[PDB]
Protein chains: 4
Amino acid sequence: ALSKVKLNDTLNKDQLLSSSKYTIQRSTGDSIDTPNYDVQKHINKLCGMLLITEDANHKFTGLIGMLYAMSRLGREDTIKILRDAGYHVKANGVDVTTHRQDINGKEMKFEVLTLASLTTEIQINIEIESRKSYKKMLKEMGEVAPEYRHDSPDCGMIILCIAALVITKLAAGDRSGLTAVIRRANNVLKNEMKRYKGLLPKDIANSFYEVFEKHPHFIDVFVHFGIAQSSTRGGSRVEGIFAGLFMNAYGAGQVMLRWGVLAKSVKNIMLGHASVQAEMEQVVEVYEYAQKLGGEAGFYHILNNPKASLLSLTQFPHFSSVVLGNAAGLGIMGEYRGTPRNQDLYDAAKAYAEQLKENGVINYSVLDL
Amino acid sequence: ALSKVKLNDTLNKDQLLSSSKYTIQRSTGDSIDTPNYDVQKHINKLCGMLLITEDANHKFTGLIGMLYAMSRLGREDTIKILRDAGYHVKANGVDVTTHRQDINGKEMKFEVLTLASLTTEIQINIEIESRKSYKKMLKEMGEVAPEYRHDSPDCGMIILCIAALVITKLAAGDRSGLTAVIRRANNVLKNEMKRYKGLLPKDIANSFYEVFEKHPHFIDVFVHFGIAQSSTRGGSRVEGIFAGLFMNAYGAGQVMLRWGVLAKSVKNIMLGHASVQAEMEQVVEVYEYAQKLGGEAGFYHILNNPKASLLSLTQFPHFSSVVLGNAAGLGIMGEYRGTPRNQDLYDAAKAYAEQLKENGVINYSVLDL
Amino acid sequence: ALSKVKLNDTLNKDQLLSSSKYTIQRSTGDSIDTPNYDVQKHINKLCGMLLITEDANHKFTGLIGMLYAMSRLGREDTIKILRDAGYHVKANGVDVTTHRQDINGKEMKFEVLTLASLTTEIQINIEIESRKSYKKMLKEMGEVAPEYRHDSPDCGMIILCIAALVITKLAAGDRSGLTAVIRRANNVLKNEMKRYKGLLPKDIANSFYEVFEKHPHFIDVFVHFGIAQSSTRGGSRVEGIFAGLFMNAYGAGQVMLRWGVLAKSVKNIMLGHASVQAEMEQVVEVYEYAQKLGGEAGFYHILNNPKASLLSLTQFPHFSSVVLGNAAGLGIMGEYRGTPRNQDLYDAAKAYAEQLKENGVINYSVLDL
Amino acid sequence: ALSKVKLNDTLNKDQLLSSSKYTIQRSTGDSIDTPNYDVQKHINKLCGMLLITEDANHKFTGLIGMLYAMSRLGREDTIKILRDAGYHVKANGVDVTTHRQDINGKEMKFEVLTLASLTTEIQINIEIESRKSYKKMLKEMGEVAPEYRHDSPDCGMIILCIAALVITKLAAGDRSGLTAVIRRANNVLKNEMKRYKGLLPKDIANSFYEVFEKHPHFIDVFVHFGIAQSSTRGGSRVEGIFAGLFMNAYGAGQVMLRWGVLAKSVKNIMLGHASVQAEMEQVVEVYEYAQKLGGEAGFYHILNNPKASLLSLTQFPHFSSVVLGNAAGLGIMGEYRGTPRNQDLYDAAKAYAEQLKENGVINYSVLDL
RNA sequence: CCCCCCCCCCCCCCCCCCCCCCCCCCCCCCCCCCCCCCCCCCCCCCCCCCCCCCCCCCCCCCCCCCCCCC
RNA sequence: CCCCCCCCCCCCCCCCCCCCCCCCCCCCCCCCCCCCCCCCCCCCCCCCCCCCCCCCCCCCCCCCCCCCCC
């Protein structure tokens, strides 16, 4: 029977990758600092001092946000995440200590952290800039409120909201989503961009881009922190904003699956073409694979999971071209920089999707009605 | 088959969030006072003294109501709630002690509580104001009744009724439901607003708004206290009022689901439009998700649960516009400040819902009858 | 039942027009000459003399061709045709006689016809021109053949072939099909355009246009002559050419019916639009009417039959626009000067018909396959 | 319903042509000789004298064969045929008479016919040539047999066999089938081409071509004579040869119908193409029309019947191209000078028909087997 | 990003039952005859036949993926 | 009372055909036998029986219809 001349390549590749009986273990290189719940207050203080500092220097904001996320997770869970990701990690204990230095010819008390990645001078200078900006702004408006201070419990979570936007745009492969990050961080968080002098979305976004590029394990740590944070029973409104912006990253890098479901929903006719119907077997194969994967598959491209390539639909040029055409016809493709590889099917689907709005729907009374 | 080109994104996101294998643990900052059953009588006395004090100062009423709720729960359950919500809490023991001070040049006996959040001066001044207001009102009417006193066992529960109204309106994101809270606290509790001189709904509502804004864990504590209180076998009539006002908050922030069920019930025709039928698959997805969640989902938006965004229907502009139009046509939309994002479907549904009252119903004898 | 809210207007109009119990009888004005079988040879001689005359004057060729057709029909059938068409006719007997005149100072014998419409001078001058052209061409090539002479039995039928082309293009309402007539008379009849010096398609076509414009009863006579000629058991090859060119006129003025059948055959999707399906009832009404009429309906527009307007499809703007779009997309519309009255449906159908050639066909596996 | 958007143009045209209520009547011009059964022996004698005359002059053989056919039919049936064909005929009586002339200075008795088309000198000279050729051949071989004489009763029927071959090739429109006529008259009738000195196929074929070109009514007369001859109960072997060669002309000019039936029989796949299936409705229309016509339709193109154009299949370019391709692939198209108007379908069908011989047949186990 | 409206609940009437009535009552041990069963003939098998025998390595192309908005 | 609007229609391209091909061809009479058919016994019926039988007139009331608008 010709019906059994078939090969389930996607499922077989998945079974090969999921049934490996040997494991690799990478070496991060530089030692990882693992803060615990103890220093969460101090890291939040540092984030607040960065936020209240106008004309601020955000060169180290990405690392400080990563430290805050790791302190929220806790040392045990951070270590367990790093092992489960397949890393050899030098767990570095983080504890708070005092440092005494004379600036302006006056003895001064600073409370800093033992971070191998972040030197004492940097934290001291962050405090100095924050203090003098606070002095100037207190002079210019008289009395402060808990709104204008580093002691707010959500100062770190605003920085992590910026990180969540960066994560949403990470799947583009470079810093091309920086403009989108800035635009969305101006739409969202506009009250904060009033309230905090140093909340500069572009600088923080660039810092997080840099830290994610240099340390790929921080992407894994941040994704699992975002999943753990989104699994809480509740929280403040800033944590709700972070959860909403983080789940905006679900399915990033897999827009074609959603647009294919959309093209099925609007019932585009060019799904009835000969070549599309030729590829439909493996297309349904891919969709069933995505469903069997389920929730974990939504962050494959952000995490650079090796099995991300199994979810691709560009390996079916005709179906992909029809899907892109339908997306462009419905007016939702935007600046999507993926290009069709069957221009004719793309144009036909685009035209039909455009007439799907002036000419509402097409019946199929043809053929017996 | 084109029927298997589908993705269950809502369910996959829920499974991802519910199957997390790492947890975060937040730090509240300031220490939490955890009163036990021992001081419930004293906290109720404090609430009664606040209530019988005319021209009262309600700056601290929200914290005192929170303390009363936590004392009703007990220290064990309050601590367990705070852990289950994912908080690091400094459990502060609350016990009663005496303080002696000379006011009016006379030695005076006061019995106060060891609360870190509430200083002794504040409790002393509350007692002073209550005592002199009691003296003045006793002078002006001769003899008091158990109706006019702080020893009533429901004085704290009236304050918690005001808190329940504030909770009902918390999902609006700000203090825009203050007018509704005042109106409902005048409709309900009018006998009390006679009986208690200091029962000022606006001041207590503002105090509870402030305490819920500053301490997001108090929202969790109060919601679980309200659920535990509503699980009792019975109580007084004020506790019944509190239970009725608290379950008025169930489903807050999710009005569109109820209005969609309503639009299905009145059988609005614009549910048969092309785009609405395109979105119906994911709409049924969302409704099945809400049902699988069940009872716990009714307080997701009040608690700022991260999975609250999964219940949204505004991600389907056509269905949402039809639902808003049907609600506006039936005359129940009120001042709902959500706006349609398909004006045409909104207007069509509104018009049909309006003719659903003069022109009772429409048969579908068209097509074969 | 809403299914019986229907009116069969086309069929009712046809029954009203076909069941009239009173008749009109028009008056042609000028007397009609009715030649019989006797003078068929002489009229064919006259046509041959016109054909062999180079640089000829074809002012009277249309009338002579009409006389030849009427002589082929016979006087009885010509009279019966004129009565059945509803005309009052002065039947004029045509017989041959001799006329003697002196040209070049020499007595000369001419044999002419008693035609009221055609004077003796005209026939004499036709003979003179033919004779001297024959003399010149005999001088220039030495000896003639039966190919180069007026005695050929098909000289009149060539002129009637030109008349048949003019009839094919008569439905345009004016002399706009003259170029098409000339082009087709050059493609066909090229051997004759060699063989006959005076076979000028444009002059003969203009003469036939003039005679059909002045005498509308000659259109009826010629159409019924063409039907009678095409009902013969056989004939020469020129008669076969005439029959082929005459049946090319069948269905002239009713191209939209054929193009609608074509759009049904290529299964254009825009036949499934809402408005097209609204009009489909009356469209099927018109097609059933055309079929009930049958063969006689193919010459309604040429004859200016009053019931020609009942076969129109432009009374359904959406279906007509779809049909024109399908015709233009398939590349067969040419210079058809009818214009769509629904531009959107026209463009949509044109686009789909164009993709019907690169993208062969579209299956309807959508909806359950 | 879209299924009733249809027009039966072929059948409607046939009904229009078959239901004409007026008739034309052509004039042959020159008078028709109508021999009766009386002079059949003399006309057969003339044909035999032409046949036994070596190096003969066949300028008049076509007319003599026509006279023999008309004498076999009889005067009554010849006249009735000419009327039924729609001709005005001057019936000329043919009778035998004697003419006396002195050749070689000697009185000589000749018995000739009163034929207006054939002068006495021609018959006399035919007899002279036959007599002297007979004398020379009798001298050269001594004694004659009934094989070598003009008195054989089939001498006229051999000439009519040559006429039958010419009729088979008449549908080509010119004298392009002359080579085929000569080849078939050499294959058949080779014993006669031994036996008769003047049986020159090319000269007789040219004479019959000429007479059929000049007198189109002789084609009708000969076709009906051949039908009447083929309706006899029996005859000689030469009459059987004539019947076989005459029914070889049945269906001449309609090869595409037979080749389409053939392409259906060999089950060519390109009959499943989209455009072919578009045209299949009108193709089946044409085939049903041909079957309804039946036997009379086999001589439409030979007789130049006006309804011959209704049997054409070239009005369906795709089906015609597939049919020509299948014919060329099977190796039976020969020098058929009709050309495809869809080269692609022609080539595809030709290729499949070629692989129909090395690769016997193709099953359709594809799709469920 | 999400969200945004309105809304305490309840309210009536109401005991139920009520009579009459013990049940049973007759007749009737069961069985009973005749009959042992079996009975013949018959070892089974018997031939022919080892099996195998050809041809044949397989492979060979192209291809990172992603990119929108929220 | 009813009615009340708008609206001529048409418009393109296109003669058709074209090849090959006589048919047939062998063998063959059929039949063949046997056979008359029938054959017996037998009349049928047979009794009893007239049928019917009573009671019974039927009916009984009320009630014109209609009414608007168009």
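So for chain C, numbering is Swiss-Prot's, and the shown residues are 2-370, in order.
Here the Cβ of each residue, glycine as well, is placed from N, Cα and C on the backbone.
Recorded in Swiss-Prot as a mutagenesis result, C:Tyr23 to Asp or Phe carries the remark: 65% loss of transcription but no effect on replication. There are 4 other CB atoms within 10 A of the CB of C:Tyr23 (mutagenesis position), with all protein chains counted. Secondary structure at C:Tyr23 (mutagenesis position), as computed by DSSP, is coil.
Mutagenesis annotation in Swiss-Prot: C:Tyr38 to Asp or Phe, described as 45% loss of transcription but no effect on replication; the structure shown retains the original residue. Around the Cβ of C:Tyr38 (mutagenesis position), the same chain contributes C:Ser72, C:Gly75, each under 8 angstroms and 6 or more positions distant in sequence.
In this view, C:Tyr69 (mutagenesis position) is surrounded by 25 other Cβ atoms within 10 Å of its Cβ, with every protein chain counted. Looking at Swiss-Prot, you'll find the mutagenesis C:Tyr69 to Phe noted as follows: Increased transcription and 50% loss of replication.
Record note (Swiss-Prot), mutagenesis C:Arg132 to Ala: Almost complete loss of viral RNA synthesis. The unchanged residue is displayed. According to its DSSP assignment, C:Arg132 (mutagenesis position) is helical. Taking a C-beta cut-off of under 8 angstroms and a sequence separation of 6 or more, C:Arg132 (mutagenesis position) has no same-chain neighbours.
One entry in Swiss-Prot concerns the natural variant C:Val267 to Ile. Its note says: In strain: Cold-passage attenuated. Over all protein chains present, the Cβ of C:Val267 (variant position) has 18 other Cβ atoms lying within 10 Å.
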* Structure fact -> Out of the recorded positions C:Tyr23, C:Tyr38, C:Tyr69, C:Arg132, C:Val267, ones whose Cβ falls under 8 Å of a chain D Cβ are C:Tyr38, C:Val267
* Distance, C:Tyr23 (mutagenesis position) to C:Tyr69 (mutagenesis position) (CA atoms, angstrom) -> 34
* Separation of alpha carbons, C:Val267 (variant position) and C:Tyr23 (mutagenesis position) (Å) -> 46
* Coarse DSSP state, helix versus strand versus coil, of C:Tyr38 (mutagenesis position) -> helix
